[PDB]
Amino acid sequence: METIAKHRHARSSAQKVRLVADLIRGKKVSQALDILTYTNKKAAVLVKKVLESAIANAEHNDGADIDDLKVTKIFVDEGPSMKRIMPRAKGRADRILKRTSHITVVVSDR
Amino acid sequence: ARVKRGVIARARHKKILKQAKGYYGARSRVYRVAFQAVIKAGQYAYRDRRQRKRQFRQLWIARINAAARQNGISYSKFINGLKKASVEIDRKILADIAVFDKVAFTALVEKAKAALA
Amino acid sequence: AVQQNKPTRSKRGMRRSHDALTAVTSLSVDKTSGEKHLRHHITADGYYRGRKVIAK
Amino acid sequence: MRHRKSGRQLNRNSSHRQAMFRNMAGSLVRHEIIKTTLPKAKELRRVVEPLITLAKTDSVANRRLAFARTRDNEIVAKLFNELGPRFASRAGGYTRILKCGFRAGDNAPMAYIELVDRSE
RNA sequence: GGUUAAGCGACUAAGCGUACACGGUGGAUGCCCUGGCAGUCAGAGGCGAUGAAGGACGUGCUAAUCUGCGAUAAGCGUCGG
RNA sequence: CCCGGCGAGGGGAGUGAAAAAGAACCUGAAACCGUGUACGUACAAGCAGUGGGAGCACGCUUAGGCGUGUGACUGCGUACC
RNA sequence: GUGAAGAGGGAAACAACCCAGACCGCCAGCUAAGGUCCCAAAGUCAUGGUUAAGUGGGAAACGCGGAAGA
RNA sequence: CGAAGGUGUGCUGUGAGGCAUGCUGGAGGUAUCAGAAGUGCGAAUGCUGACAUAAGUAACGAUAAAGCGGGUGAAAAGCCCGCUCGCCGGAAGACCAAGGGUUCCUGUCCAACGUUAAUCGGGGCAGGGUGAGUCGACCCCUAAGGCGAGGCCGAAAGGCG
RNA sequence: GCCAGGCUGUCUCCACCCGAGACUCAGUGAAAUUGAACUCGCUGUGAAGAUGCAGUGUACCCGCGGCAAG
């Protein structure tokens, strides 16, 4: 079967997170975990936590064979944007959008 | 009374966009560009409705001329021979015969030369 | 010096194509501790070249 | 252009760099090991190893110069008394640097730099 | 079948475009009203120095708000449903 | 109950007609952002469409050269108010 | 007369030049102006000549020189 | 036994259009004939809500300057302790007037803020803290000035005193 | 406003060095402006400065540091 784990409203930008997410697409669990551990990115650690949660869900809810898992479908999208006001010269203001990333990882031994 | 035009606007936008498939992004997904794109494509199709006839006629003429030159006669001479012999084979038929039947076009050129001489 | 037309999403993608990172894919397993670490780097429990580092 | 030039900038003033090197060398001598950025440890080597080289020989002038450098008394006392005899039989290579990954705050390279022996 | 030589020749997509399935902020469209606008029939057409309209501060078993009330303070006394 | 940091967040079980109703909570559009599928694209120039057009994958036909997805090549084409 | 309010074909594009007033459709024929060496569809067709200069493919006044467009 | 709404497919008409149905929808829609529009949007430097654009570029807010070992913490360079270097030092020291009104301390925590990480903070929640005959206000007198019964003037308000 | 003496990189003529940006990495993260772009050079035309028209030549696709001639 397929086990899905997601992180919603993450404190990172979807564009930046995809840069590290694309690496662990179509790769085995052990190599993906090693790459995420040795990759120095906030998005890297976020996706590491997401994949760890996915693996734990597979081990608990589903039957067995942790080793034979794989990253079948990993995708990250943009979510709610927090609007903030930043002063500038001449008394003007700029609207800055702090972005959040919804990350989803689906694994399946089959 | 008050009337809300949201449904009508949505239906018209969908109708316009349905004909804008495969227009390289903005011209397919943007309603404003798609509408103008649809009109321009329709104008091009209207012009091509006759451009197709022109191109097919020219291609048939070229194929008939090629076959006539292979057989040893000019296209104009062959057409004149057919007309004076009262042969009214259409150019499309002549090209198709020249393509799928060599002996048929050999007979055509023989008859045209006989009529000319 | 300002843009005259909107850059396309295709242009955005082709410009960001070079922003992809690379995987180390060079994990080295220590002979003594038997754990993986980066090349020329210590392990989690301060091991390197079969030597017990302070590991603190 | 760095054409045959030595000494990484490590952006700072000249006096700031001198004070940084002196303080870090003193701390390294005191603790027998420190954890710092790899370029920082590499720049440390050049200024710290000569300290032990000079400490190899014990004399009033050498002790005064070793005090003038690093401006400390405990470091001088430890020198000529502990590291001196320890490295008397070794020429060069008093300090070794071992990389230990990156830093969470910075992601810059970091390494442990320490004496080869360290007296366990 | 092996060699030499000449001609032809797809299979690669770092990324991009097109069409389909699934998704993310999005709250538009549809449905509903303890909400407003406009008229009809009636009372009232004024409140108050025996202290008006409007406010500050307090009042629960209550830390904050709305509402009622004012040291008798989310109530009190008499008479009815 | 499990991963997660004692968290946020998520995956199971259960209530629930529905959790594709989980408090960011009826229906959930368009512009924008990705994944998987099929085609084209690293020697080719211009309102990026149109007619022809093979080729490339699937279903139908109980073969029938049919439709869908793309358009290598090619004639024409200097947006709208 | 055209455009303004007329599409289409020919001259390179071009509106004031030539033919020709688009109801729609057919992988039909003919023709007007313009062309028949290819690009790009058609005569490398004939008959009697002119040109030696690429004149054609830049222009008048004298006996090809005047005759020059960034 | 499945209506509006949203999204595809097929059929149909010369047209704006109409009918059948898969999918989410679980409660309304409305034939034919007639009447009124806040009756049909692609532009008016149009307004409101959301989103790409330049772009993951500038920038991260005086060149006084941080570093080392340990404690807490999953994460330590910005929290705490100890050591070293530097800056102001008629200031970047201390208290008051005006102003601000609990930002002051403790316990706890990362939902949002610090142009970054945060366990920290002038951030969220709960508790504590302000003790006056000698401080100042308050109170008595008072310049500039204001109010100003009687009074003068002015259509009324209202000006002067 | 002009002249006399020293003075100096204003200059002949610009060269090196010390710091902050400029360049890479880690984290946060805007604006001006934006009809649609598969956005080359030359000749002719063209509402009169042609990336887009007719003729011709060149050019594998896409990033990064600068010049601004448009």
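According to its header, this structure was worked out by electron microscopy, 3.0 Å.
Note that Cβ sites are derived from N, Cα and C of the backbone, with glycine treated the same way.
Quoted from Swiss-Prot, the note attached to the natural variant A:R8 to C states: In strain: SK1048; decreases translational rate, tRNA binding and subunit association at 44 degrees Celsius; does not alter 23S rRNA or uL4 interactions; not erythromycin resistant. Taking a C-beta cut-off of under 8 angstroms and a sequence separation of 6 or more, A:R8 (variant position) has the following same-chain neighbours: A:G79, A:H102.
Long-range Cβ neighbours of A:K90 (L-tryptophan binding site) (same chain, at least 6 residues apart, Cβ-Cβ under 8 Å): none. The annotation L-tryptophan binding site is assigned in Swiss-Prot to A:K90.
As a published mutagenesis entry, A:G91 to A, D or S appears in Swiss-Prot alongside the note: Abolishes translation elongation arrest of SecM. The secondary structure of A:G91 (mutagenesis position), as reduced to three states from DSSP, is helical.
Sequence-distant neighbours of A:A93 (mutagenesis position) (same chain, six or more apart, CB under 8 Å from its CB) are A:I85, A:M86, A:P87, listed in sequence order. The note that Swiss-Prot attaches to the published mutagenesis A:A93 to S, T or V is: Abolishes translation elongation arrest of SecM.
Take the CB of A:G91 (mutagenesis position) and look out to 10 A: across all protein chains shown you find 6 other CB atoms.
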